[PDB]
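First up is the structure itself, then whatever we jot down about it.
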Amino acid sequence: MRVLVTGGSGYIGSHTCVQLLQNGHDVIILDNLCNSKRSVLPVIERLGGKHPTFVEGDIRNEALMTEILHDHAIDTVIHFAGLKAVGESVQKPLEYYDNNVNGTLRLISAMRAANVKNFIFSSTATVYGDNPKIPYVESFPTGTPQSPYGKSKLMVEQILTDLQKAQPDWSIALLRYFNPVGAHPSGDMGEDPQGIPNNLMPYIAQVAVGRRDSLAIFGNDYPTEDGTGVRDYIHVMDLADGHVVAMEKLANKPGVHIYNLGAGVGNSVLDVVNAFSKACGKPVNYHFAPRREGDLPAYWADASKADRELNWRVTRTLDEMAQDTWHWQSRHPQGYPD
Ligand SMILES: NC(=O)c1ccc[n+]([C@@H]2O[C@H](COP(=O)([O-])OP(=O)(O)OC[C@H]3O[C@@H](n4cnc5c(N)ncnc54)[C@H](O)[C@@H]3O)[C@@H](O)[C@H]2O)c1
Ligand SMILES: O=c1ccn([C@@H]2O[C@H](COP(=O)(O)OP(=O)(O)O[C@H]3O[C@H](CO)[C@@H](O)[C@H](O)[C@H]3O)[C@@H](O)[C@H]2O)c(=O)[nH]1
Ligand code: NA
Ligand code: NA
């Protein structure tokens, strides 16, 4: 199929692009590289075993999107592009609503112009809000996210649902990610955050690689087995695979298909630390710090729907997630080249 992968050079989009190419689809990446580098493209190429087309641009550019879609005879669009730093979203709301909400709206607006009607959105588990019912199920109503980032995602899910209804031939999937970690098994691709990592794993990897002193565990007084926060960690390769199936199965299937993407199991901070310590052959240094604003104690997915309906499920373990992350980090300590 002809797919447009926005944010395609980004972290999750780069691995999805490799897997799309392995399944022989025609890929066209669209990225403004505000959080990624060209240096990945070649890697995507190699690992993908085929050449994806890249266009540097912005999702907010209605006319460009509309051109790209027409020009490349796009069949479906995978939209990973946007801003996702929770914390900064609290300092700079405006920029989050503009790139996520408005960026999305520009993109879909163009889709509408080019007669494009198959779509896959990068959603979150945060949409569930502060839901005491765990694990989370798609049939639960949505709550009120603590952050502007959380909010932009949800708002986009509403806009997309409202569009789908007015234009019922559309095929829209709302892929709610949980906690994506890990890297390409080759160790040649991986998450490459610039500056201080806001996420557990990268942070961990950074301490491990020796760039950081200690991992700060935000809280130890939670209502969990070990007192640390619990999340459903999902290998990025699993994620990718899923995106490939969603796209292949959902195309031209009218409706709003909501699916949770996770391992459907919970792991605590210490758990992750332990997996990582084991993978890197040494004790990961950490200490306990206070609770992180906004943080929820524990949650994980109920990913039965994806299983039944798409026949999709996670095949990688927590161990590999740590191993592959260590491999990457250790093989490319400076990340992707300038
Ligand atoms: N990684 C996570 O922890 C998390 C959890 C759930 C949701 N997601 C979502 O999935 C998507 C991908 O996340 P990720 O980890 O790969 O993020 P990422 O930063 O690695 O991917 C974003 C990419 O999009 C590009 N970009 C940003 N805004 C742009 C714009 N307006 N126009 C064009 N390109 C733009 C960035 O350069 C980057 O390549 C995002 O929407 C994110 O909200 C990921
Ligand atoms: O240095 C750190 C970082 C994280 N944590 C804890 O680790 C868990 C994971 O936190 P983190 O990796 O930052 O993930 P999230 O808070 O779980 O949010 C990520 O995943 C969310 C969906 O679950 C999305 O809303 C966001 O896009 C995404 O960045 C949490 O309980 C944190 O308190 C620490 O103790 N120390
Ligand atoms: Na502020
Ligand atoms: Na960062």
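We read in the header that X-ray crystallography, 2.2 Å was used to get this structure.
Cβ atoms are placed via backbone N, Cα and C, with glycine included.
Experimental mutagenesis at this site is recorded by Swiss-Prot as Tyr149 to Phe, annotated: No major structural changes. Catalytic efficiency is very low and affinity binding is 12% of the wild-type enzyme. Secondary structure from DSSP puts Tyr149 (mutagenesis position) in a helix.
Counting every protein chain shown, the number of other Cβ atoms lying within 10 Å of the Cβ of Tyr149 (mutagenesis position) is 24. The active site, proton acceptor feature in Swiss-Prot is assigned to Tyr149; the stated evidence is experimental evidence.
Under the heading of mutagenesis, Swiss-Prot lists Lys153 to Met and annotates it as follows: Decreases the catalytic activity. Not reduced by sugars in the presence or absence of UMP. It contains very little NADH. On its own chain, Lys153 (mutagenesis position) has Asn100, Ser123, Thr124, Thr126, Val127, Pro145 as residues at least 6 apart in sequence with a Cβ closer than 8 Å to its own Cβ.
For the mutagenesis of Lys153 to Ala, Swiss-Prot gives this note: Decreases the catalytic activity. Not reduced by sugars in the presence or absence of UMP. It contains very little NADH. The structure shown keeps the original residue.
For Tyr299 to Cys, Swiss-Prot lists a mutagenesis experiment annotated as follows: Loss of epimerase activity with UDP-Gal by almost 5-fold, but it results in a gain of epimerase activity with uridine diphosphate N-acetylglucosamine (UDP-GlcNAc) by 230-fold with minimal changes in its three-dimensional structure. Within the same chain, the residues at least 6 positions away from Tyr299 (mutagenesis position) whose Cβ sits under 8 Å from its Cβ are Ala125, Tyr128, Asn131, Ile134, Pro135, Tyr136, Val230, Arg231, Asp232, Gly266, listed in sequence order.
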